[PDB]
Amino acid sequence: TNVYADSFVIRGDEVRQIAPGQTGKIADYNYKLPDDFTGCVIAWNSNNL
Amino acid sequence: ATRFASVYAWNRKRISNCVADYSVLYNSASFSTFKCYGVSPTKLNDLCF
Amino acid sequence: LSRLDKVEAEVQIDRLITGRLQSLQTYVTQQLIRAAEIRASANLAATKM
């Protein structure tokens, strides 16, 4: 029906925090996925960009 | 610690008669690996041992 | 509820709910069978009355 692309940049260790239902400072105070979240998660290194 | 014991003689410290604060640890980023297998790490503040 | 967060508490509570629901199923089937036996006994007693 639609697609929301949520784009942002983090450090390498916080990518585990972005799974749905996860907890952590990123997952608690700036960006939290729903518990019943459906969708896909994409993360890729950009130390050269 | 300054220094830790080896695995053959792994050190064991008793903790009793004190007020803990697992939120202080849980907010620290120095923890490369932190996994609780019998309790949620966030819920530790509301559980009494 | 106190120990675990939502995503694993759901896994545990589903198991608990399944167990207690199966217990209820067995209890209500036993009650239905006993009620049928009592219905037969009461009809026989009414005939004797």
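To match Swiss-Prot, the residue numbers of chain B are left as they are there, and the shown ones run 344-392.
Recorded method is electron microscopy, 4.4 Å.
Cβ atoms here come from the backbone N, Cα and C positions, even for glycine.
According to Swiss-Prot:
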type	residues	note
VARIANT	B:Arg346 to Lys	In strain: Mu/B.1.621
VARIANT	B:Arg346 to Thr	In strain: Omicron/BQ.1.1, Omicron/XBB.1.5, Omicron/EG.5.1
VARIANT	B:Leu368 to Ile	In strain: Omicron/XBB.1.5, Omicron/EG.5.1
VARIANT	B:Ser371 to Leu	In strain: Omicron/BA.1
VARIANT	B:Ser371 to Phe	In strain: Omicron/BA.2, Omicron/BA.2.12.1, Omicron/BA.2.75, Omicron/BA.4, Omicron/BA.5, Omicron/BQ.1.1, Omicron/XBB.1.5, Omicron/EG.5.1
VARIANT	B:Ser373 to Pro	In strain: Omicron/BA.1, Omicron/BA.2, Omicron/BA.2.12.1, Omicron/BA.2.75, Omicron/BA.4, Omicron/BA.5, Omicron/BQ.1.1, Omicron/XBB.1.5, Omicron/EG.5.1
VARIANT	B:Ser375 to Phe	In strain: Omicron/BA.1, Omicron/BA.2, Omicron/BA.2.12.1, Omicron/BA.2.75, Omicron/BA.4, Omicron/BA.5, Omicron/BQ.1.1, Omicron/XBB.1.5, Omicron/EG.5.1
VARIANT	B:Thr376 to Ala	In strain: Omicron/BA.2, Omicron/BA.2.12.1, Omicron/BA.4, Omicron/BA.5, Omicron/BQ.1.1, Omicron/XBB.1.5, Omicron/EG.5.1
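Where Swiss-Prot records a feature, it is marked here on the structure.
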residue: B:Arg346; record: variant position; CB count, 10 Å: 5
residue: B:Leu368; record: variant position; CB count, 10 Å: 13
residue: B:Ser371; record: variant position; CB count, 10 Å: 9
residue: B:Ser373; record: variant position; CB count, 10 Å: 6
residue: B:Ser375; record: variant position; CB count, 10 Å: 6
residue: B:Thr376; record: variant position; CB count, 10 Å: 4
Query = In Å, rounded, how far does the Cα of B:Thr376 (variant position) sit from the Cα of B:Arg346 (variant position)?
reply = 19
Inter-residue C-alpha distance, B:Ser375 (variant position) and B:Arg346 (variant position) (nearest angstrom) = 19
